[PDB]
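Just passing along the structure, written as structure tokens.
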Amino acid sequence: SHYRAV
Amino acid sequence: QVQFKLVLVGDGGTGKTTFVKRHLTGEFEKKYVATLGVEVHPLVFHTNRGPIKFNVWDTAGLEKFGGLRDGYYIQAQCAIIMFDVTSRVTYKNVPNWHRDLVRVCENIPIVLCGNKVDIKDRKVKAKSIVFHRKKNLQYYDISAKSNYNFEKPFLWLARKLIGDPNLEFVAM
Amino acid sequence: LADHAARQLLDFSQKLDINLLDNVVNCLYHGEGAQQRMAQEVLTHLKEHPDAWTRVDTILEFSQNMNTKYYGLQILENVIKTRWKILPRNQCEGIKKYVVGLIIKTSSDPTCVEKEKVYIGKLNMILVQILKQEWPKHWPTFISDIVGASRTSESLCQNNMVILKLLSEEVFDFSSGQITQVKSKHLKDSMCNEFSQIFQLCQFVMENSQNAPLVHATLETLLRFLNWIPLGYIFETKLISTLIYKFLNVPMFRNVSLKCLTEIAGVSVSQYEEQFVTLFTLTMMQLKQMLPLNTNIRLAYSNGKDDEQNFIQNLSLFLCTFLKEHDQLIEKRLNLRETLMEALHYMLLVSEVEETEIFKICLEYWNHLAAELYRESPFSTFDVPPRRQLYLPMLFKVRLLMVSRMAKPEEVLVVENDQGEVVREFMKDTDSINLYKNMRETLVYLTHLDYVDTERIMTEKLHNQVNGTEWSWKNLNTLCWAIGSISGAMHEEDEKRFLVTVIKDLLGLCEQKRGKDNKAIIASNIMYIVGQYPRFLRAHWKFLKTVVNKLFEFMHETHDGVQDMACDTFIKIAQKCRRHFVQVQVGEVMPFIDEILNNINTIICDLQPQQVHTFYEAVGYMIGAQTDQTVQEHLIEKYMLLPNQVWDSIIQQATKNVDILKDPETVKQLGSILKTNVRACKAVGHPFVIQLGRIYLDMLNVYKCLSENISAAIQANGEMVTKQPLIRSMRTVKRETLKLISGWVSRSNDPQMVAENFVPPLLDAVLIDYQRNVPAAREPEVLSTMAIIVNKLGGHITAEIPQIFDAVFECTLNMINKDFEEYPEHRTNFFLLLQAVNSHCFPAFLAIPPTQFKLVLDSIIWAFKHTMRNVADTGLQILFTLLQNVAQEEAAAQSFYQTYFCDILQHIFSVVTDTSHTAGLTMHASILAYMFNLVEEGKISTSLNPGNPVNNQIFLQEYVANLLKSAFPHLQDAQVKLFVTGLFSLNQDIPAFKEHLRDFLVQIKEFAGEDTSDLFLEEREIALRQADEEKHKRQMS
Ligand SMILES: Nc1nc2c(ncn2[C@@H]2O[C@H](COP(=O)(O)OP(=O)(O)OP(=O)(O)O)[C@@H](O)[C@H]2O)c(=O)[nH]1
Ligand SMILES: [Mg+2]
């Protein structure tokens, strides 16, 4: 999927 | 005589100059006069095994007067990152100061100091200060006004640099 | 020579002197005196010049000292960050080639890499800055090229791993405040789209490479990547198994691999349960091999090296993280129960380490576990709850840990005041107090789970103290702190029995022990324990009376610390059991308050003045519990008799001859009397008015006279006279007078009486005296005092606000108008007073001369321009509240708008675009948002351009656009137009407004030239339009 918010 | 280099960094108006001046002369400064660039101040402590000198490089926490910035960190032996427990933004910027510091100093002793703990209204709660954990930094609550814990960071740095966990200041 | 060198360096019409630059930098890094500062200034000026980089290459072609090379790289990085968008493409390509070639050349040589790592790091950071500027639009094949170069060579692979780590840090960790939202999102998407190749390279290096430094660098890069990469790359590959098997057990990879495992464990998803269970199981299996459960982790840490201590800390972190996250997941598996217990065992072992931070992590986990178990079922030992049944075997171990390592309940500090007074103070919320609070909460939860086990542990500890096996002052103090911490955690009957047993055993121990010091320690511990159980003392009157009489007896004990302990315990008991000193107790003829008051002189004959003040505060707490008005008044009169005698004697002496007020001893006596009065007022509250009413006028007579003296002294020998003891005592008297007035007014429940009686004397005694004083002699507390009064009186003091201003306002403004530094306390208190007046006495502002209101507005603007954070925040709050108040009153709203709206907006924008005022950004945005909403709804019904009756919104758009363009000429018209449209569109979304302001702040620091590609004008406009539509829909709803 897409990256994760930090 | 053994003398190290200490780099004191942190946001503007956190108490770096006040802390250094209180250690140098004992007088508390009530007015905020922003530092321009960096000021080098020699502190001398007396341990049970001789005198130890910290050449503190009190840097400017404001971008406008930042100066060389990372140029000061070169050849630094220890560091103190200071923030203000009455302003959350000062703590929120601790990661940035740490990042700038490590890039020039791969592995040095680092003390994270939270100043102004004497003020009744505390904005950075003691339970929210967790940055030092994953970074192997030594955290200390200090107070330049009230002299609370004001000597612990230097003692920890001296112990780390000399490698003697049983080192103490005698104030001879 | 120095000035000539500086001029030569800054003279860009002549060739740079590399030797001179090297000498200057060597002086900076090894100088002594003004030479180092001069070198700093010269280097900063040289870096500032826009044409410095034209010499940077030359420096890198001729410099010998690494410091000068670092300086040149700093200049180059500044140029890349700022002006990269206006340089010719040929120059950009040349810089790219030079940077890449230098990186490759320096990384190729192992000796050069070893010698200078700061140079390599700076070069990598410059490369990352170039990547941020260009990649991927102008460098679409960077990722593939670096992957191939890494695959070809090992040193190049290590350098590329470092570069990729830096890129990830700058794109995902430190993007906010340095990259706009649109460009940050673009960079994140680009990094995530090409991450497959990077992950494949990392996996290849981990699985195949045998070069330890390269594997370490790859592990560090992976640790950095784990913060953001999609979960699939973690929980659907061999990453966890590879880390646990190939690196976790290796001595030189254990720390970094454990950090990676901790980062993986911190993740919380509901579809990778098997992966988390496998992670836990394999990590536990490895740990049991590399760290036997029979090891003494405390001794290992004590004698361990830095790597060992870091490993122990990381192990504690990993255990705490994974347990707090997936304890329920692990519990559900029966076959893993033993493993779970082993994990707990490890925690307990680490809990024995003499390290504050490691213990804090372990205690955080213990608190979480105890809280969860208590929430499951708060009842004590029906069938035991499932989770409690699982954890029963070690809950007693946790209880023993809590009791054996209890932290000090309170922190006491000796501080020298401004005047030189040595004062004992209690810290409110520090790290150590938080530690004690967490330990107390954990122990209270555990005791609620079952009190028999806690009582048994405490009894065993007390027995071991009695028999001498574990006897020491530290152990007794810790045990007594643990006993006190659990107050109220058990029923009244069990508490009574347990406390009776504990006190009997402690008294026996005190009897058996020999020496004054041991007896003092044991007695102090007994007093602390009894003072922590107010319910016990309330239940039994004989015990309470015996305790109080024992405290009075101790108050005559000259042994160090006994009197302070007695006074602290007495005030604690008086506060907690106040209602039991005023009523008549069975077997008594009169209430204990009368008995104490009759013998007050003989009780405090040996106490020090601060202890006397504490005793008076405790007695005042007791007095304040008397509900009857007449008896309370009689008690108050009998209560202040001793201070009042000295007060009256001093007043009569002064009336006979005012010169007595210059006698230092009289001033010390007055200060002590006023401190006693302040403490009594704090303890008693409103009914103390009578005492104040008895001395008020006389106090105001002592204040003013003393004030005058101080001023005279300053006029005779300057400010240095303020350091003399006599002036310090006079200032102490003045400050105590102000403290008494402020305290009573704050605690007084009668604004009308206060305004009628106590304010008019203040107007002349303090305010006009404050005005007549020289600037050096003015007391800042006055202003603060007034603020308090206003905060309490509001509408009852509005009529007096003008006069008050005429006494303090102008004379104060002229003191804090020449700079932002001098008289910090005066600025703070003045703006607090202005805030109080604005919040509670706005009609005073609405009913003053227009010139005075203009001066007030100018003072507020001066306030929010301050470097001091508190002053600026107060100014911003004042401005926001003033805007709301003006909006509330319709009549003057239009006039205020047409007179000050544009000026306030201009000043707000001036502070907003300043880096020194970012801490107040939130408030800035709020104000701005409100203002723009005010201009968009139509509240301003009068055009702000009388000459041209144009729509308010259009006029404001043009005005702000022109103001920003003039302030920052290098901005593009499209940039300013988009910024203004967002200002007028995001006015109902404060977080979005603040993000927009941050985007503008980062934009104005970069010269975008004529390039509109990096601005993402289309995406930003689409976002603004979506926000406008959402706000419109919310308005319709
Ligand atoms: N309440 C309180 N104020 C303090 C304390 N220490 C310093 N201050 C105040 O906080 C401000 C700090 O000013 P400086 O010492 O110049 O701060 P700095 O961080 O060195 O400033 P820059 O050089 O601009 O980064 C001043 O107002 C100090 O008087 C403290 O322990 N308590
Ligand atoms: Mg400073």
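Heads up, chain B uses Swiss-Prot numbers, so what you see runs 8-179.
Structure method, as recorded: electron microscopy, 2.6 Å.
In case you wondered, yes, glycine gets a Cβ from its N, Cα and C as well.
According to Swiss-Prot:
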{"type": "BINDING", "residues": "B:18-25, B:36-42, B:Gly68, B:122-125, B:150-152", "note": "GTP binding site"}
{"type": "MUTAGEN", "residues": "B:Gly19 to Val", "note": "Blocks DNA replication; when associated with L-69"}
{"type": "MUTAGEN", "residues": "B:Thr24 to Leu", "note": "Has low binding affinity for GTP and GDP. Almost completely abolishes interaction with BIRC5"}
{"type": "MUTAGEN", "residues": "B:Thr24 to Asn", "note": "Has low binding affinity for GTP and GDP. Decreases nuclear import of proteins and RNA. Stabilizes the interaction with RCC1. No effect on nuclear location during interphase. Loss of activity in triggering microtubule assembly at mitotic chromosomes"}
{"type": "MUTAGEN", "residues": "B:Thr25 to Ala", "note": "Minor effect on the interaction with the alpha phosphate group of bound GTP"}
{"type": "MUTAGEN", "residues": "B:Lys37 to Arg", "note": "Decreased acetylation"}
{"type": "MUTAGEN", "residues": "B:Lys37 to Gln", "note": "Mimics acetylation; enhances the nuclear export of RELA/p65"}
{"type": "MUTAGEN", "residues": "B:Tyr39 to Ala", "note": "Abolishes steric hindrance that traps the essential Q-69 in an unreactive position, and causes slow GTP hydrolysis in wild-type. Loss of one hydrogen bond with the gamma phosphate group of bound GTP"}
{"type": "MUTAGEN", "residues": "B:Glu70 to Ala", "note": "Strongly decreases the relase of bound GDP"}
{"type": "MUTAGEN", "residues": "B:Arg76 to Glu", "note": "Probable loss of interaction with NUTF2. Loss of transport to the nucleus"}
{"type": "MUTAGEN", "residues": "B:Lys134 to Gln", "note": "Loss of normal mitotic chromosome segregation and defective mitotic spindle orientation"}
{"type": "MUTAGEN", "residues": "B:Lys134 to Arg", "note": "Loss of normal mitotic chromosome segregation and formation of sister chromatid bridges"}
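Buried or exposed, and what's around them? Tell me for each listed feature.
Following the DSSP three-state reduction, the secondary structure of B:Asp18 (GTP binding site) is coil. The Cβ neighbour count for B:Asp18 (GTP binding site), using a 10 Å radius and every protein chain shown, is 24.
Take the CB of B:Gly19 (mutagenesis position) and look out to 10 A: across all protein chains shown you find 24 other CB atoms.
Classification of B:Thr24 (mutagenesis position) by DSSP places it within a helix.
Other C-beta atoms found within 10 angstroms of the C-beta of B:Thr24 (mutagenesis position) number 22, with every protein chain shown included.
When Cβ atoms from all protein chains are considered, those within 10 Å of B:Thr25 (mutagenesis position) total 23, not counting its own.
Cβ environment of B:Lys37 (mutagenesis position): no same-chain residue six or more positions apart lies under 8 Å away.
In three-state terms derived from DSSP, B:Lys37 (mutagenesis position) belongs to neither a helical nor a strand segment and is classed as coil.
Other Cβ atoms within 10 Å of the Cβ of B:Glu70 (mutagenesis position), summed over all protein chains shown, number 13. In the three-state DSSP reading, B:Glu70 (mutagenesis position) counts as coil.
According to its DSSP assignment, B:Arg76 (mutagenesis position) is coil.
Around B:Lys134 (mutagenesis position), there are no C-beta neighbours below 8 angstroms that are at least 6 residues distant in the chain.
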Tell me which recorded positions (B:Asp18, B:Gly19, B:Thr21, B:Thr24, B:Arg76, B:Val124) have a Cβ under 6 A from ligand 2; sequence order is fine.
B:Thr24
Looking only at Cβ atoms, how many others are within 10 Å of the one on B:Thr21 (GTP binding site)?
28
Could you list, ordered by sequence, which of these recorded positions: B:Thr21, B:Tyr39, B:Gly68, B:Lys134, have a Cβ under 6 Å from ligand 1?
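Result: B:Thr21, B:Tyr39, B:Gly68.
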Which of these recorded positions, B:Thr25, B:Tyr39, B:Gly68, B:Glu70, B:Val124, B:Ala151, are close to chain C by Cβ (under 8 Å)?
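Of B:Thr25, B:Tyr39, B:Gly68, B:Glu70, B:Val124, B:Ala151, the entries that lie near chain C are B:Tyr39, B:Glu70, B:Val124.
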Measuring Cα to Cα, how many Å separate B:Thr25 (mutagenesis position) from B:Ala151 (GTP binding site)?
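That comes out at 7 Å between the alpha carbons.
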Just to be sure I understand the packing, how many Cβ atoms besides its own are within 10 Å of the Cβ of B:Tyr39 (mutagenesis position)?
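Result for B:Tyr39 (mutagenesis position): 19 neighbouring Cβ atoms inside 10 Å.
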With a 10 Å radius around each C-beta, find which of these binding-site residues (B:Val40, B:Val124) has the fewest other C-beta atoms nearby.
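Counting other Cβ atoms within 10 Å of each of the binding-site residues B:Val40, B:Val124 gives the minimum at B:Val40.
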B:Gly68, B:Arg76, B:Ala151: which of these recorded positions has the sparsest Cβ neighbourhood within 10 Å?
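Fewest other Cβ atoms within 10 Å, among the recorded positions B:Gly68, B:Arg76, B:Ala151, is found for B:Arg76.
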For B:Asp18 (GTP binding site), find which of the mutagenesis positions B:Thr24, B:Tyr39, B:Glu70, B:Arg76 come within 10 Å, Cα to Cα.
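Of everything listed, what lies within 10 Å of B:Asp18 (GTP binding site) (Cα to Cα) is B:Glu70.
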Anything within 10 Å of B:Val40 (GTP binding site)? Look among the mutagenesis positions B:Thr24, B:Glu70, B:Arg76, comparing CA atoms, and list what you find.
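Close mutagenesis positions: B:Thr24.
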Run through B:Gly68, B:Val124, B:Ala151 for me and report the binding-site residues whose CA is within 10 Å of the CA of B:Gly19 (mutagenesis position), in sequence order.
B:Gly68
